[PDB]
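In what follows, a single structure is set out as structure tokens and then discussed.
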Amino acid sequence: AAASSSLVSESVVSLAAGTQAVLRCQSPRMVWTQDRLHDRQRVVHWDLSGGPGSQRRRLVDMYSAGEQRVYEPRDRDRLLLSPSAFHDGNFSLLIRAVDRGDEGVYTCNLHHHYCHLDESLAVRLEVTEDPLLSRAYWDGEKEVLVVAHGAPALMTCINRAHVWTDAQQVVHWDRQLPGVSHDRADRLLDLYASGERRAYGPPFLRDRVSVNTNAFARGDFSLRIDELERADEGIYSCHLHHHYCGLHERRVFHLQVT
């Protein structure tokens, strides 16, 4: 709803004059050719509330590779997920026949290991012996499912966002001179995944700054300053926005030249 997701890494760097500075900026999000299989690993798992005060229990999970997995041998074919869950975004859990051992607070949990996104939804399941009392209600914090004993139950969990169901990237380097605030940061470089570099600085610094473009393929956009003068003191920032993930990734370096 705003600058929605950021991964910020801040560091302090103090190096001697004349030494070479290496500001590491590497991320799986910075690998341009994104593997539709391994750079898109999602997982959904349904957990059941534990005992009085500890240790929730995992019931079933499934990765975007497929083939859902049940942990208890009693629930091997009575707890079912949609095999197409990651195609249409329907992560609902189906119980063939609920018993009183299924009562409790369920959570439907989503994890995007590549985008670092977590989602969780709570549904409480109540077992009644009078089938006329079956109902669902209240969403004041969560919805409650009153299910007749022995009957099948479908606990709904939907998320049709594109990140869960299935583009040139640019990495920017900024610098803040001592005394300058954050919003007055001057651009230093634009690094394109295909190798292009756009220089902004004054040639008094531009001579000693360099990057290794051959390492862009593995998502490495690190900065290198060779002959460290005191004029290099400042706050260096490496920022990237990943459109598919909706994610800002930012690395901050407080550089100091002794």
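Residue numbering for chain A follows Swiss-Prot; the residues present correspond to positions 29-194, 200-291, in that order.
Yeah, the Cβs are placed from backbone N, Cα and C, and that goes for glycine too.
Experimental mutagenesis at this site is recorded by Swiss-Prot as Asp130 to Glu, annotated: No significant effect on integrin ITGAV:ITGB3 binding. Every protein chain shown contributes to the tally, and the Cβ of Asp130 (mutagenesis position) ends up with 20 other Cβ atoms within 10 Å.
Mutagenesis annotation in Swiss-Prot: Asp253 to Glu, described as Reduced integrin ITGAV:ITGB3 binding; the structure shown retains the original residue. When other Cβ atoms within 10 Å of the Cβ of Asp253 (mutagenesis position) are tallied across all protein chains shown, the result is 17.
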Please state whether DSSP places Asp253 (mutagenesis position) in a helix, a strand or coil. strand
Check the DSSP secondary structure of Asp130 (mutagenesis position), expressed as helix, strand or coil. helix
Would you mind working out the Cα-to-Cα span from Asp194 to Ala200? 5 residues missing in between, answer in Å, no decimals. 15
Please report how many Å separate the Cα atom of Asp253 (mutagenesis position) from that of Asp130 (mutagenesis position), as a whole number. 48
